Amino acid sequence: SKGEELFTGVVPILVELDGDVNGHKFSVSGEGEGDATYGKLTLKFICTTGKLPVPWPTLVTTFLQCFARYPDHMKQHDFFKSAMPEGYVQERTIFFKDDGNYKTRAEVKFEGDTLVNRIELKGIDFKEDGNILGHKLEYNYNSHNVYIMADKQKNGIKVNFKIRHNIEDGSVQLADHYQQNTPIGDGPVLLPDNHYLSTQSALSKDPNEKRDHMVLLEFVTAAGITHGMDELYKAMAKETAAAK
Amino acid sequence: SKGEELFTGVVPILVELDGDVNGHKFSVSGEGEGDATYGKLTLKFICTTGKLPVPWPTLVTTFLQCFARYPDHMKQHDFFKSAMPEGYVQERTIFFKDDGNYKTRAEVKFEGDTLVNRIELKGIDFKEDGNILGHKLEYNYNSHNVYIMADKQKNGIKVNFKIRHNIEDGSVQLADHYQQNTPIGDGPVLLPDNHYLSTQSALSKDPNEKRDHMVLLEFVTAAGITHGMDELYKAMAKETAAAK
Amino acid sequence: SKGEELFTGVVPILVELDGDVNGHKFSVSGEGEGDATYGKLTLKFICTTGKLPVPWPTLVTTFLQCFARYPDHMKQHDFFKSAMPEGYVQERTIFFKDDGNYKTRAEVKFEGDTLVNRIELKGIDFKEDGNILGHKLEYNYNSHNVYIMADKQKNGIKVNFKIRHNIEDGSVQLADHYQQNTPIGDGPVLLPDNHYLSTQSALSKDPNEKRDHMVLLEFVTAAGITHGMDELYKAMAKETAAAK
Amino acid sequence: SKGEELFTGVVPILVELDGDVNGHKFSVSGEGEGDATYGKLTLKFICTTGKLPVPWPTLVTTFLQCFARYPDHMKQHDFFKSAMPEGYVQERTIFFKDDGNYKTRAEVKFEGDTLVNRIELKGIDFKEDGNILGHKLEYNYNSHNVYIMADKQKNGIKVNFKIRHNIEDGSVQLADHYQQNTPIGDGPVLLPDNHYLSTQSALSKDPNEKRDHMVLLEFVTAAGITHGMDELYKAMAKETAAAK
Amino acid sequence: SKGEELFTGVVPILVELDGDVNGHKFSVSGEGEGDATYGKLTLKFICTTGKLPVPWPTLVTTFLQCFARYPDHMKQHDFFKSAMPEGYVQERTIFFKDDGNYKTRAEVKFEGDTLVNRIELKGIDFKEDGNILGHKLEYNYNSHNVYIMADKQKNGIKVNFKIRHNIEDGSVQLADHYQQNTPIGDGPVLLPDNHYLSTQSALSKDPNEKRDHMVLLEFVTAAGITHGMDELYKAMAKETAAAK
């Protein structure tokens, strides 16, 4: 697509979120960079309202799928870059098992050379001493598969996945994500065949930062579609032995 | 700084210029808005005296650096917002290679909620069939780096950069900009370490406007100062592999 | 309009008011200047009869909408300047919630180079220990939106807005303003589409003034009408990325 | 080493090269996978700039020695995996007999789960009708031994080998490779005793690919170090006969 | 066959096994070499998961019949080499008399110059104090005949034999092997007449190895098919005496 050309190098990223969880209001600003050639995101988020009232790991998915590394053979399945520069609206309902839920609406688009993710989040029905409001999540993050399918009717995609959040007592808190992305622009977009994004995330702290923050390193790679290269490598293995 | 708080949302902008180039007198009024969070300027300029006697692109730099997006880690280097609301005086000498020069003096300050840029410009020594008076510039604009350094003696900044104006025959007309900014107020200002502003500008016409005008979309982002985040991301990459 | 040409520079202002509130008679003279290009008013009012018998903030709205800054794209909606130099009659009923009311009639017109506002005010039904006669208003002023609509039948405008006056105990005293303006002259006037004036006011005292007085700084800007510039800036953002 | 644990399964590979040979600029992107347990590489390279200006076989060595199968008894001699995940810099000078030379600098390191090989190549002094610029190489590849020795002073290895490129007229074009690898990380690395890598490569084309490309299947196995197992098998042969 | 040409010299071998016996999980990696001209295998196996939970001799048959020495006159009966390089699937059920059973599935094929045997094994119904889980087998191995017949329907072979494992108390533990081999490739294979492989195996330990391991020396020779050479030697004996 034409949109994929906007991601050939390192792109600066800006993230802005306004949130309200069980009436606790907060805002977060994030900055970093994305390098889609390597599916690499390097970001730092700062809570601009003081102390974040929920654990940082619960917001990782909310805080840039246009930076996924799509293998060459899957390039016709990259809806995210195809929607650029006009961007897409990313909407989610996130259900925390045995607890409350987050509802999010984000606009992801270019503002000049900067890729901007602007989000509004609302959390309701959280338990006072649940894993979220009780701050029982470990400050770490598992690897996951993000399942994507085309939504022809809406000229977009439907996305589903389940995040496993480690809890301090060795248990796991599931967060079932229901997501949809729709293009902002009027131009054609790529509607993909079913596939997934394999994600790996690491969380850290900046030792010189006094504000409540999160440093995130993420790697995102598309997979799940093949183009029969295995048969060609098997044929090459057969022809070599036949000559040697 | 306290001045940076004045730029958290969208700010209306008013630009007023009185000019005289080789004795040709003209005035321009501009309106728009600035959103420093995104380093975004959206402006429309109208020549109120009839036909502008110089090409619109030659005046782009003269017609709002307080709207630059300064990354969080560079916030102590933003002289422009720190001088607000009292504002700053922005003075330039602009040398058009092999041609005349512009000398400008502007006061940039708030008038209530409106950020106002009031300018006087004088152009001398222009050649009758040069690129400027001969109107040989294309109606477009390149991206540039604006170099900033502190001027401790004047409690301000010195700024230097070279604009590349495309000419209709494929050649380029350089415009070397020498600039200084000094605060109007008595309060403390931020004197920055050396850095630059990366600028991108697009020019257009309003299809329903009959007056001589210019529509400008500009993105301005500060860069050139780092705070060693690369080493932290490298350490995160090393710790993940060590655990996985 | 032809009337708008009378406001291109700084215009001296004279305000004269004769008032009677619950039988307490007073007079006020004000002087200052208006700069409609910046929507800026700088005025000083002196009570010429001794002590003002009502709080100064209650009279701010009574004491110059012809000085509003109308954006270029809204210039066909500026009734106030279009009525000049002949001027307009500005009439109001101001209801102080749970208290009395003011009725005012003013003539606003040029007398040579001076813009003059001559007012008669009558206040009735005020409570002895209400916020007004009890002098319980703080000496400050909030920002408001002044709603304007055309009154085709009267060749003028109807204006409505609600002032929030802060009270010393943290409560707010509302003052609902009902206003009409009719031209004095026979010439054509501009009848506007619905819009509003965004106002900001600051109150102070002259440290060298011994008379009962008020120093006022006000900024007035018209808003509420757009001319689809957002679509043009979105198209410019789309064309730049398509070329870069 | 700890680095060897990163190679127990199939690892996705990304190769990126920017090249300039006698002023002819080109870029190549490659993808595939490596399975070090079997010393197996399966890769596909695409010239992203159009037609590759040199024969594909000349670039095979430039386009992943960390995927060599090291026999268990030689595991203390595997410098390549020991440098991971931080990686190593691989530098070469490649002399084409009676013709020009290539100079290359590559960084090989993990980016999340992906093993990335980023290369810059510069070729100079090539003859217009030599085997390289004259495109006289057959599209095939011989088997070779890659000689490795420790470079204690640089905490790395020196590598030397000679590639035999078949020419269309039955002659052979030699390419003498001089190579050095140095670790990027600060951690300890394995400095090996002298040994070699035995390589076998097959080249093919993807029948559904219209871009200029190369499909490569490579097998790499370390050899040249023994741990006296022959004497143990001889002793077993002697003890069996002595009992039977 | 064409496959037999791949075995004229010494071939490196890699063996990989993942096993689960009565829920005890383990993995084994083996390396060595095979010389089919002499029917000779020299291998060393290492348990990579720590202590092997079953006696090493029970796994000997699971851990390369393509290395059998087939006499020249029986070369048309060598199914194993004829299936190469694509390889064959070797499946077994092994019944330990009065005890549990192993079920195995292996793929034996070339990966470049290396002959690879990849196996999955599942053992069930073993007695806690039986000869296997009670570790009562001696660390030695008897000689056996491996009976082969064609399986025309499956384009492969059926193999049957009974292993005699010596027990520490002088008794013998039988292991009845039921085996089938099917080609992986689409090319023609040799379907043999009934014959057998005569096997001899010796087990030892590497005196410098601290990991749980087994050193194996095996000789495998095909027999059971003659081509009437005895009558020719009898005729030669008769003709010599008739002349002398």
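Heads up, residue numbers simply count up from 1 along the chain you see.
Technique stated in the header: X-ray crystallography, 1.8 Å.
Note that Cβ sites are derived from N, Cα and C of the backbone, with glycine treated the same way.
One mutagenesis experiment named in Swiss-Prot is A:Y141 to C (Swiss-Prot position 145), and its note says In mut1.9; shifts fluorescence lifetime from 3.03 to 2.74 ns. Mapped onto three states, the DSSP output places A:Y141 (mutagenesis position) in coil.
When other Cβ atoms within 10 Å of the Cβ of A:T199 (mutagenesis position) are tallied across all protein chains shown, the result is 24. The mutagenesis experiment A:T199 to H, W or F (Swiss-Prot position 203) is recorded by Swiss-Prot, whose note states: Results in significantly red-shifted excitation and emission maxima.
For the mutagenesis of A:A202 to K (Swiss-Prot position 206), Swiss-Prot gives this note: Abolishes the tendency to dimerize and leads to monomeric fluorescent proteins. The structure shown keeps the original residue. Under the DSSP three-state reduction, A:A202 (mutagenesis position) is assigned to strand. In this view, A:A202 (mutagenesis position) is surrounded by 22 other Cβ atoms within 10 Å of its Cβ, with every protein chain counted.
Under the heading of mutagenesis, Swiss-Prot lists A:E218 to G (Swiss-Prot position 222) and annotates it as follows: Suppresses the 399 nm excitation peak, leaving only the longer wavelength peak at 475 nm. Long-range Cβ proximity for A:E218 (mutagenesis position), meaning a same-chain Cβ under 8 A and a gap of 6 or more residues, is found for A:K40, A:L41, A:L43, A:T199, A:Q200, A:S201, A:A202.
Of all the Cβ atoms in the protein chains shown, 23 others lie within 10 Å of the Cβ of A:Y141 (mutagenesis position). Listed mutagenesis positions (A:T199, A:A202, A:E218) with a CB under 8 Å from any chain C CB: none. Checking the mutagenesis positions A:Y141, A:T199, A:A202, A:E218 against chain B with a Cβ-Cβ cut-off under 8 Å leaves A:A202, in sequence order.
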